[PDB]
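Chemist: Take this structure, written in structure tokens, and hold onto it; I'll ask about it next.
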2 protein chains.
Amino acid sequence: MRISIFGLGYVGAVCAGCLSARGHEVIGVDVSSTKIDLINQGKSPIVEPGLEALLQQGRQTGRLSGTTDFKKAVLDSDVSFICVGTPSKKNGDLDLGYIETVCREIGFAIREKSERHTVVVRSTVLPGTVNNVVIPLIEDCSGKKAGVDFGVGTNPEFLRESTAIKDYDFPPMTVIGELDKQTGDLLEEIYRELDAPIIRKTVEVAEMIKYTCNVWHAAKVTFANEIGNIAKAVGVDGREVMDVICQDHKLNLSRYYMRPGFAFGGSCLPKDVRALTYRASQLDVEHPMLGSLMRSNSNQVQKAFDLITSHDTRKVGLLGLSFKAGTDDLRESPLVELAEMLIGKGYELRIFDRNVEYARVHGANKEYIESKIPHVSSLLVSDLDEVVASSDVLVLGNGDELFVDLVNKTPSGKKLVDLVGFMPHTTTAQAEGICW
Amino acid sequence: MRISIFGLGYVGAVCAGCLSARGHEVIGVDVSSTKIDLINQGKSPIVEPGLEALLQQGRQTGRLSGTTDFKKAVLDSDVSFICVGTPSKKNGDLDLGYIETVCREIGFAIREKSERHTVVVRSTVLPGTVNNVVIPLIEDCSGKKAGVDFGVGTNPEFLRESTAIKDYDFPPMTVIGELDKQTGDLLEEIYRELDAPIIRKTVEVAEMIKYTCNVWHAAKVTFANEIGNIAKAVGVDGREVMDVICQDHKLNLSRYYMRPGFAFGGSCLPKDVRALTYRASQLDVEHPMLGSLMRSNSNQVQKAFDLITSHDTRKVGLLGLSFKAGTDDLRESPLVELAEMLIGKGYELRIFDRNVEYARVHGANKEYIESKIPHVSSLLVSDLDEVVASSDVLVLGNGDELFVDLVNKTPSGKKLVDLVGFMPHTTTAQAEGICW
Ligand SMILES: Nc1nc2c(ncn2[C@@H]2O[C@H](COP(=O)(O)OP(=O)(O)O[C@H]3O[C@H](C(=O)O)[C@@H](O)[C@H](O)[C@@H]3O)[C@@H](O)[C@H]2O)c(=O)[nH]1
Ligand SMILES: Nc1nc2c(ncn2[C@@H]2O[C@H](COP(=O)(O)OP(=O)(O)O[C@H]3O[C@H](C(=O)O)[C@@H](O)[C@H](O)[C@@H]3O)[C@@H](O)[C@H]2O)c(=O)[nH]1
């Protein structure tokens, strides 16, 4: 394939060498004469193991070249990858400056070109960028329409500097953001050989996936460092602790706990976050991320409240009260806190929870249910169909399978508020998700 | 084996059932006759799948019994598991009330016992608790000493409510905080048959692991929730986003990024955290956890600085300057930030970095190095031995394998500050770790 690459930095130079190696005709394009000079001499502009050899091979085979002539590069390629920088502005927002000039440059170049050109954004940009910045600019400068007259997609990079070539050859996955099907198919063909999944999504979803990956990496480092600081302070090797945490692939290094949804609760998570942060504090160990968990958690409870009370009706049916489905435990249940907020604000609440109902009459926590929270437990209704029929707003609070049927066959005149993830798709006028 | 379990709540009742199902003769002890009466009837005090059947089996084989008579329980068992509650005090700290009580009971009961008895704490308690609270109480109440007379250890649990039996039967791992080898060996025998590693560590490390696991679980939930909230606000399904993140077992769901150490840097992680958080703010999306990362990160740079400037000497040698070993990239390097802090406070700094030195001669970054960061680059020394010879404090800043030798064979008169994890062991008078 004939490929142009705009930006020969840490990402673009790697893509040029990697694509060159795979048999494609590659034209690297940059504003820096110096970067263009080094590439044409087959030299690495950066220290990245293996890159020079690949640039070398690319020149020797005549498949790799560089230039500042963007118009010619476009003219002589079928697809252009945008790999220019997107640094922070002073305020932390992303600076689209470089993206915009390349978009203008590309737009003007396809204006005179009759063959269908394709533009793929590899540069990391915030959700909405392609739809609100890239496309309007390219369309405006070219006088042609996105998708129809030129292909447009995104293809976020997951390469780490110092292992960039291995990461390219052996990625966790390939992500493609697509508008027109043809560009998606084009990208699929380019990466077909790699031993990894090809994931095709909308452009906005692809952009959000990339950011989430990077912020997750940052969060992991921060977590380890804070745990580490606390360990040292109590006289233990933080590396030793983290080493055993990393041996658990059932809970720790798995997808469990990673579904967006509602606040956590129960008698262990909140209590242990509070104790560990309290100990850190006593030991003068700063811990901003760990110290923010309870606040974020309580914010999630408020968010649910905000959704539920936005419907101009006081009739609410809460499906689930225990902190998780399958248990009767009410200790620090967010659904109990939600219930109390609603009662406090005058809502006509009915609650369904088969486990708590059962425990109310058979078990060891009857006192707590009948005497400590009668204001909540007195609102229990044995029949699910009655909570549903008499309520205007139905909130799926925990994961009881009993609630599936309600979600897929919802009676008329109800508003669903999904805190768990039962809904097959995204928010509609009838049903809204806490994170979808 | 004969075993007594103290506290028949969500944890102990499961342990009682699971232990008896494995042939052990179990005596459950609780202060609540209500729980005790129900267990003797082969009935579960909570709703937990399969517990009743396990409890009835224990009753029908004569292996499971319940009582308020703790003296008899101790006399008639080889080991006592402490599974009592450890709830929050009003200020967030750990409430040790129930633990203390059980410790005095056992101690008294033990004063009599002829055979050596073994006490194992399953309850989640902070590091320092067994040595500063449990042992003193028992020892003082028994008239005996820990280790020689009675066994003592910890054995945290990782069971989840609603799937407690399955979790018990197939745990991620077994963790033992051992003091005397006899206790440890005893626990090993109990858990030998489980298909998962048995990890024996000190009591402090053991407890730190338990707290870390739970706080990690909370952090995962919180991350997914915050990302979910942002996703919803930008118009996408947060679960679809998180679903793809979870398809990456190389970087996302792996141990990568989980070593305690130094701040993160480079031209992507900081920039992307800042951009995402900026956008979230614009969209009125609160994000306390994501919003604390950059502050935690800058705190970690300060911590390293604090370690370094604590030795009453101005001769600092910084080993590593790029944000990562293996690359010359200096963008948002925390090592550069550290250097600038040391320079500003007047230290006499020498810096070694092979990759940055090379880039100063070959590559497209000669400018930033020679004209944007002269005050730092002019401190570069090409010879590692000279940096070591001339410096009093040596900072291991990134993971260059060239630094291994210095750590294993450290010349006399040097203080090491390890920011990455080269040290084989924990902090000493001559070498200190940022998290060990
Ligand atoms: N939003 C969201 N919430 C979740 C998810 N998964 C779990 N939760 C919630 O996290 C909370 C705790 O659930 P879980 O960890 O399954 O149960 P539990 O509290 O019983 O077990 C934890 O504490 C035990 C303990 O200390 O005793 C641990 O042993 C155990 O491993 C758990 O960490 C609950 O409120 C859940 O709803 C998720 O993917 N998304
Ligand atoms: N304390 C600690 N720090 C770590 C650890 N692992 C990495 N770091 C640091 O994390 C930072 C980032 O390193 P890394 O992710 O290896 O490199 P890079 O920044 O080049 O790649 C990341 O951004 C790319 C990108 O957006 O281009 C991503 O593609 C890529 O996947 C990474 O997420 C560096 O400062 C590291 O030193 C750890 O286990 N512990």
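The first residue you see is number 1, and the count goes up from there.
Header lists the method as X-ray crystallography, 2.0 Å.
Cβ from N, Cα, C; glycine included.
Feature table excerpt (Swiss-Prot):
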BINDING   A:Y10, A:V11, A:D30, A:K35, A:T86, A:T124, A:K271, A:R331  NAD(+) binding site
BINDING   A:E161, A:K210, A:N214, A:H217, A:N225, A:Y256, A:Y257, A:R259, A:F262, A:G265, A:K324  GDP-alpha-D-mannuronate binding site
ACT_SITE  A:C268  active site, nucleophile
VARIANT   A:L349 to F  In strain: 3380
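So where do these features actually land, and what's packed around them?
Modeler: Secondary structure at A:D30 (NAD(+) binding site), as computed by DSSP, is coil. Remark: A:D30 (NAD(+) binding site) has A:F6, A:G7, A:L8, A:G12, A:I36, A:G66, A:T68 as non-local neighbours, by Cβ distance under 8 Å and separation of at least 6 in sequence.
Of all Cβ atoms in the shown protein chains, 18 besides its own fall within 10 Å of the Cβ of A:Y257 (GDP-alpha-D-mannuronate binding site).
There are 25 other Cβ atoms within 10 Å of the Cβ belonging to A:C268 (active site, nucleophile).
DSSP assigns A:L349 (variant position) to a strand segment in the three-state reduction.
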Chemist: Which of A:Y10, A:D30, A:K35, A:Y257, A:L349 (recorded positions) reach within a Cβ distance of under 8 Å of chain B?
Modeler: A:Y10, A:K35, A:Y257
Chemist: Name the one residue among A:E161, A:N214, A:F262, A:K324, A:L349 whose Cα is closest in three-dimensional space to that of A:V11 (NAD(+) binding site); these are the recorded positions.
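Modeler: Looking at Cα distances from A:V11 (NAD(+) binding site), the smallest one goes to A:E161.
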Chemist: Looking at the recorded positions listed here (A:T124, A:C268, A:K271, A:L349), whose Cα lies nearest to that of A:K324 (GDP-alpha-D-mannuronate binding site)?
Modeler: A:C268
Chemist: Which whole-number value in Å describes the distance between the Cα atoms of A:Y257 (GDP-alpha-D-mannuronate binding site) and A:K35 (NAD(+) binding site)?
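Modeler: For A:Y257 (GDP-alpha-D-mannuronate binding site) versus A:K35 (NAD(+) binding site), the Cα atoms are 45 Å apart.
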Chemist: Run through the Cβ atoms and count how many others sit within 10 Å of the one on A:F262 (GDP-alpha-D-mannuronate binding site).
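Modeler: The answer is 29.
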Chemist: Considering only the recorded positions A:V11, A:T86, A:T124, A:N214, A:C268, A:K271, which possess a Cβ situated under 6 angstroms from at least one atom of ligand 1?
Modeler: A:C268
Chemist: Return only the integer: C-alpha distance in Å from A:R331 (NAD(+) binding site) to A:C268 (active site, nucleophile).
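Modeler: A:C268 (active site, nucleophile) has its Cα 9 Å from the Cα of A:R331 (NAD(+) binding site).
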Chemist: Looking at the binding-site residues A:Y10, A:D30, A:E161, A:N214, A:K271, A:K324, which have a C-beta within less than 6 Å of some atom in ligand 2?
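Modeler: What lies within reach of ligand 2, judged by Cβ under 6 Å, is A:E161, A:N214.
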Chemist: Going by DSSP, is A:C268 (active site, nucleophile) sitting in a helix, a strand, or coil?
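Modeler: The three-state answer is coil.
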Chemist: How big is the Cα-to-Cα gap, in Å, between A:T86 (NAD(+) binding site) and A:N214 (GDP-alpha-D-mannuronate binding site)?
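Modeler: Rounded to the nearest whole number, the Cα-Cα distance is 14 Å.
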